[PDB]
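Right, one structure below, let's go through it.
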Amino acid sequence: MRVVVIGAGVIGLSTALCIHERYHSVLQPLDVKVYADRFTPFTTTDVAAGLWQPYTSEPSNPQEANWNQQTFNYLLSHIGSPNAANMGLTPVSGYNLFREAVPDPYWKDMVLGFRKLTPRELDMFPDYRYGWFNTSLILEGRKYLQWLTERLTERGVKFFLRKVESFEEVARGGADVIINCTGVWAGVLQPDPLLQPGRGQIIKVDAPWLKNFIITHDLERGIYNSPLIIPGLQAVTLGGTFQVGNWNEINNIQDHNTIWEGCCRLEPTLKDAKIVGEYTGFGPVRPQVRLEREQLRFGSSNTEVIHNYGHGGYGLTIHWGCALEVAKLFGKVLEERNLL
Amino acid sequence: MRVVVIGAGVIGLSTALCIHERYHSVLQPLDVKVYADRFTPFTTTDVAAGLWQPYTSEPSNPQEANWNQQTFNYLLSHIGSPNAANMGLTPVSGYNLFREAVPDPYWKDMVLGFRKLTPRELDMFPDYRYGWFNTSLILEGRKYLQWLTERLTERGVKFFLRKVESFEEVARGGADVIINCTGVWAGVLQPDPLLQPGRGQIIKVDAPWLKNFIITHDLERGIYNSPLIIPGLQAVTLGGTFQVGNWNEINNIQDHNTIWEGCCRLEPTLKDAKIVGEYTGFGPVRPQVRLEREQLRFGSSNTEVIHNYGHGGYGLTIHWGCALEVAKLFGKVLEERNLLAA
Ligand SMILES: Cc1cc2nc3c(=O)[nH]c(=O)nc-3n(C[C@H](O)[C@H](O)[C@H](O)COP(=O)(O)OP(=O)(O)OC[C@H]3O[C@@H](n4cnc5c(N)ncnc54)[C@H](O)[C@@H]3O)c2cc1C
Ligand SMILES: Cc1cc2nc3c(=O)[nH]c(=O)nc-3n(C[C@H](O)[C@H](O)[C@H](O)COP(=O)(O)OP(=O)(O)OC[C@H]3O[C@@H](n4cnc5c(N)ncnc54)[C@H](O)[C@@H]3O)c2cc1C
C-alpha cells in the first residue's frame, strides 16, 4: 500500500511518523513517501516562535482542545529523556500579561503550575495590570523537523523534493492514499476560501540572559498583535504582528518597528541584544482545522485523500493529536480494503 | 574621612559602593580606596554558581534573614531596568528536589511564586519524591563585579593592587576606617578559628537549552553535596561538592566525576554539552557572618575597623543587606565624632 504525505512541515512529518510507527509492524507491505517543495529550514514551521500555548479563547471544535492536550502530554513525557533537547524540546516558564482582568484559559490545567500573577510580580511589568504564570515547553521548529526527518529516514521513509500540481498526478503516479499537509498553500491543490495567511514577522536575537517567556495581549487588536518574547534553545524570538489576509512574504519596515519598540519597552535589556535575523511566515489560518477524509476518483480505483491543514498560529501546539487522528482515519481506510 | 576597603569580591565592592553612595554628600573629603590582591575574574565570587537562594535551614543569626530579604528586594527592584543584565542580573525559575518531605524554607515568601511540586513535575525528575518550584534571580559574580568596579570608578573610588599584611600597616598609612572584606582569608590579618574554607568544585558547560535551575539535596550529606545545575547568563554551572576544612585549591578527578555523573543523571541532555572550564573556590564558612565594629590602637591613634566576612555559600544572596548594615555602623562612627547625617 502506497502512501504519499505532501508536506514536510511539522504537520506533514509528524503525521508520516505516526502512520509509519503505527502500521509498519502490521501491514506488509507499506510504502510511505514524503513529497514537498520545501524542507527545513525553509518551511513556516522553521520560523515559529517555538512555544506550546493555545489561543486564549476556547476552540470551536471540542476535538481541538483534546488534540492540544495530547500534544502537551506527548511532549512533556519526553522531558527526562536523554534526547529531549536534540528534538527541540525543553521546559520553560513564563508570563502572560493583560491590561485588565480576563477569564482563565481553557488550557490552564494542561500546563504546569498555572496561577494568576501577584502585585509584586506585576511591578516587573509596569504597563500591565493582570496576568498568569505557568510552565510550558519550548518546541523548536527547526530542530524538531531535523529530529523527525532523521527518525523517518532511519525507518526507510523516503523524501522527494518536488512540487505537486494536483492530487490527480500523485494518484496517477501510484499513490493509494494521499495525506495533504500543505499548510497555507493547500488552496492551490483544492480551493478553500476559509483558508487565509496569518502573516507573522519576527526578529531573532542573541540575548541568552532571558530565561522566561513573556507574552502580552492587546484585547482590542487580536491575538499576537502585541509584544511577545520567547527564549529559544540558542536564540530569542521577538514578536508582535499577526495580520490575516496579507500575502506579502517580504519583511515590512513598520512591523520591524512595532516589534522592536514593543519588545524594547517590555524588556529594555534588549538594547544590548544582537540581531541574528528577521523573518516572515504565514500561519494557515482557518476557522477550524481541516482534518478529514475525502474520496477521489481518477481512472480505475479511488485514491483516498486525508487532509490535515489549517492549524493557524498553533500548529506546534496541536500537531501530535492531529497526527494521531489522521493515523486512525488511515486505519479505517485499511479496514475498508480488508488489508487486515 | 579616609576609608580603606580590603577586598574586591562581592562583599568588598558592595560595601564600598554603599558607603560612598550614602555619605558622599555629607562628608568632605571622602576618600575611599579599595585594596585587594585579587580582582575579577580571580575571586571566589567569580566562581559562584550565580543564584539567589539561602541555605534550607534557618540561620544562627536571624539578622541574616532580613539581610537576604533586603538583598532580594534591592535586586528585584532593578528588574525592568535597562541595565539589569549588564549588572549580572536576570530572573530565573527552578526546582529544589528532595528524596523526602521537608519543611518549607524560611525564605519561601521572599522568592516569587513559591509552591510544592506536583506529581507530573516530579515525573521530570525520577530519583526524587518531593520539592519546590520558585522564581528567583541569577546574579552572576563575574558580571556584577565588573558592573560595581565601573560604578565605583565613576564615583572617584580608587583601586590598588596590594596584599595587606596587617591592619596596623593600613592604619599607619593613614586610614581612619578599615572595612575588612577579606573572605575566607580574614584569619591571616586576625586569627579567627570559626572561619573555615568551604571547598566547592564546579564544571562550566555550554548547554544553552537549559532555562531553569535544578538543585538536589541530600539531607544526610549536608548542603550542596548533591547535584546542582544553574544556568548562568551564557554558560551553565554544574555543581555538587562543598567540603569544609579542605584548602586544596587544585581540581581533583573524584569531584569532577561526582559532579559530571551526578548531573548527567539529573539532566541527561548534558551528554551533548560542551565542557568549557572547571574551577575550585573556597566559601568563607562561619557559623555566622562576622559583621561588627572593632577599635584598634596603634601609637595614640584610634583606628576604626568594620568587619564584613564569613558569608559561606550565600555571599551573593546576602551581600546587599550586609553592605547596608556596614553603612549603618559607619553612620555611628561618624555620629561619635560629632559628625552629622541627613
Ligand atoms: C511567525 C510565526 C510564529 C509561530 N509561532 C508558533 C508557536 O510559537 N507555537 C505554535 O504552536 N505555532 C506557531 N505558529 C504556527 C505554526 O508555525 C504553523 O501552524 C505550522 O508551522 C504549520 O505547519 P504546516 O506543516 O501545516 O505548514 P508548513 O510548516 O508551512 O509546511 C508546509 C509544507 O507543505 C509543502 N507544500 C505545500 N504545497 C505543496 C505542493 N503543492 N507541492 C509540494 N509541497 C508543498 C511546503 O513545502 C512545506 O513542506 C507560528 C506561525 C508563525 C507565522
Ligand atoms: C563553588 C561555589 C559556588 C557558590 N555559589 C554561590 C551561589 O550560587 N550563590 C551565593 O550566594 N553564593 C555562592 N557561593 C558563595 C560565594 O562565592 C561567597 O559567599 C562570596 O563570593 C564571598 O565573597 P567575598 O567578597 O567575601 O570573598 P571573595 O569573593 O573571595 O573576595 C575576597 C577579596 O578579599 C581579598 N583579600 C583577602 N585577603 C587579602 C589581603 N591580605 N590583602 C589584600 N586583599 C585580600 C581577595 O583578594 C579578594 O579581593 C559559592 C561559593 C562557591 C565556592
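Every residue, even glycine, has its Cβ placed from backbone N, Cα and C.
Copied over from Swiss-Prot, here are the features:
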MUTAGEN   A:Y55 to F  No effect
MUTAGEN   A:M110 to L  No effect
MUTAGEN   A:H217 to L  No effect
MUTAGEN   A:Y224 to G  Decreases activity on D-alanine, D-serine, D-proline, and D-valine
MUTAGEN   A:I230 to A, C or F  Alters substrate specificity; when associated with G-283
MUTAGEN   A:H307 to L  Reduces activity
Sparsest Cβ surroundings (other CB atoms within 10 Å) among the mutagenesis positions A:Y55, A:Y224: A:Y55
Residue pair A:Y55 (mutagenesis position), A:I230 (mutagenesis position) - Cα distance, angstrom, rounded: 16
DSSP-derived structure type at A:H217 (mutagenesis position), helix or strand or else coil: coil
Cβ contacts of A:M110 (mutagenesis position) (under 8 Å, same chain, 6 or more positions away): A:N68, A:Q69, A:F72
Proximal to chain B - mutagenesis positions among A:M110, A:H217, A:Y224, A:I230, A:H307, CB under 8 Å: none
A:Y224 (mutagenesis position) to A:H217 (mutagenesis position) - Cα separation in whole Å: 7
Nearest-integer angstrom distance between the alpha carbons (Cα) of A:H307 (mutagenesis position) and A:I230 (mutagenesis position): 31
For A:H307 (mutagenesis position), the three-state class that DSSP assigns: strand
Residue pair A:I230 (mutagenesis position), A:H217 (mutagenesis position) - Cα distance, angstrom, rounded: 14
Three-class DSSP secondary structure - A:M110 (mutagenesis position): coil
Cβ atoms near A:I230 (mutagenesis position) (within 10 Å, other residues, all chains): 23
Three-state secondary structure, which DSSP defines for A:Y55 (mutagenesis position): coil
